[PDB]
Amino acid sequence: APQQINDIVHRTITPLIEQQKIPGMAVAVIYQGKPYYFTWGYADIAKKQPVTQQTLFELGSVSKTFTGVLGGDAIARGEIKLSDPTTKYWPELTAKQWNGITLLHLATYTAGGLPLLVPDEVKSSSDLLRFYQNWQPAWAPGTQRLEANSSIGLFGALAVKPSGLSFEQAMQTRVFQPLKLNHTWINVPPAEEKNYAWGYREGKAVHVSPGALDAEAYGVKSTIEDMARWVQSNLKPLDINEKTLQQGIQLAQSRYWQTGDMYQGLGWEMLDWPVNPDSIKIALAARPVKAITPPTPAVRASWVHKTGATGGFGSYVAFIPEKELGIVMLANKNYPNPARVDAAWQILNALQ
Ligand SMILES: *C(=O)[C@@H](NC(=O)c1c(-c2ccccc2Cl)noc1C)[C@@H]1N[C@@H](C(=O)O)C(C)(C)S1
């Protein structure tokens, strides 16, 4: 590819792999709408399979960008509304604390302290009902943001309900297919197992385990190729043929709440571009939010991104719609979010 692109990429990621002792990594850079690929290390140390443009990485929380979009698509389809109480799609949600809790609240982590992880002992639909029924809000809805799987995850599950499709049923046919992401899955087919990389946590090959609402919050696995297309799709949403998926993408990039200089979308998070590097280990930051009334439409001059991880994988997606620029980073080792963002900024800012 262009030697300029080739050079920041290699000069930033190389030491990054060395300092963080990252087994395998994949990187895509979207320059003026064209993807450039890079690959290092191993997808499976034991079998010496290297990382390739075909390797599957666990996206972790980056999965929330898909849930965000799929939900925006359901809104566009008129199957759900963000202004609707959560009880509309789950009538058995009788506890009185759900009253003024809307789908917008679930989707944006502002319901009032929904826990970061759904408890491991919640292993059944009925288990899931009781958990949400018995949850006690630490705060009033629309006052604080506490990032959580159990918040966005229930939103994903409720958003596809009117449709009658499973979440994965809706994801495939309403988002992966339309977008030609043929190597992106919530569940990896046996046919793709030879591309599924192992994650590395403390020296052992690990894969994410099943959990409640896992497909909706941290479940998708994908290649740098499909991720590149995913970034391409979120950069230029007007070039998408299926009309609700177009609207859906834009809605996910809308600004619903503001905290510091960070804005909260559906899955995606945004910062006004140009952005200061200072701005971009605290397992839990509760942050009050200012409501953006009404929500601002997706802003070209943003730095839209999202981190995500699992026991064995660390990933990051960042793109500036206005510069038609973007990057994707996928490693099979969970390493410091900050190093991810530094590397992202260094590459991208060096290309305008
Ligand atoms: C998304 O990636 C979320 N994490 C998980 O669901 C998850 C983790 C994990 C990894 C590092 C630190 C904490 C946790 Cl819980 N391990 O397995 C799973 C399924 C949340 N998003 C993360 C992010 O923004 O990168 C966190 C750390 C805020 S937790």
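In chain A, numbers come from Swiss-Prot; the residues present are 20-299, 306-377, in order.
Header entry for method reads X-ray crystallography, 2.5 Å.
The backbone N, Cα and C atoms fix where each Cβ goes, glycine too.
The following features are taken from Swiss-Prot:
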type     : residues                 : note
MUTAGEN  : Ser80 to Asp, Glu or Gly : Loss of activity
ACT_SITE : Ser80                    : active site, acyl-ester intermediate
MUTAGEN  : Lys83 to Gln or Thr      : Lowers activity more than 1000-fold and increases protein stability
MUTAGEN  : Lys83 to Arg             : Lowers activity more than 2000-fold
MUTAGEN  : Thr86 to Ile             : Increases activity about 200-fold with respect to cefotaxime. Reduces activity about 8-fold with respect to cephalothin. Reduces thermodynamic stability
MUTAGEN  : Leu135 to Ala            : Reduces binding affinity of inhibitor compound 3 about 4-fold
MUTAGEN  : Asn168 to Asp or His     : Lowers activity more than 1000-fold
MUTAGEN  : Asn168 to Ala            : Lowers activity more than 6000-fold
MUTAGEN  : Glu235 to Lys            : Increases activity about 150-fold with respect to cefotaxime. Reduces activity about 5-fold with respect to cephalothin. Reduces thermodynamic stability
MUTAGEN  : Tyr237 to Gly            : Increases activity about 180-fold with respect to cefotaxime. Reduces activity about 100-fold with respect to cephalothin. Reduces thermodynamic stability
MUTAGEN  : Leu309 to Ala            : Reduces binding affinity of inhibitor compound 3 about 30-fold
MUTAGEN  : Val314 to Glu            : Increases activity about 100-fold with respect to cefotaxime. Reduces activity about 5-fold with respect to cephalothin. Reduces thermodynamic stability
MUTAGEN  : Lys331 to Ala            : Lowers activity more than 1000-fold
Subset of mutagenesis positions (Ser80, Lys83, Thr86, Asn168, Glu235, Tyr237) lying within 10 A of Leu309 (mutagenesis position), CA to CA, in sequence order: none
Candidate with the highest Cβ count within 10 Å, taken from the mutagenesis positions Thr86, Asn168: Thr86
Contacting mutagenesis positions, sequence order - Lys83, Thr86, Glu235, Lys331 vs ligand 1, Cβ under 6 Å: none
Surrounding CB atoms that lie within 10 Å of the CB of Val314 (mutagenesis position), all protein chains: 20
Entries of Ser80, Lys83, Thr86, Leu135, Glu235, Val314 which, being mutagenesis positions, have CA atoms within 10 angstroms of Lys331 (mutagenesis position): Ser80, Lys83
Mutagenesis positions near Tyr237 (mutagenesis position) (Cα-Cα within 10 Å), from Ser80, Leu135, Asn168, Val314: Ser80, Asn168
From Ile299 to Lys306, where 6 residues lack coordinates, the CA-CA distance in Å: 14
Residue from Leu135, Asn168, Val314 whose C-alpha is spatially nearest that of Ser80 (mutagenesis position), among the mutagenesis positions: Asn168
Distance [Cα-Cα, Å, rounded] between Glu235 (mutagenesis position) and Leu135 (mutagenesis position): 13
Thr86 (mutagenesis position) to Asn168 (mutagenesis position) - Cα separation in whole Å: 11
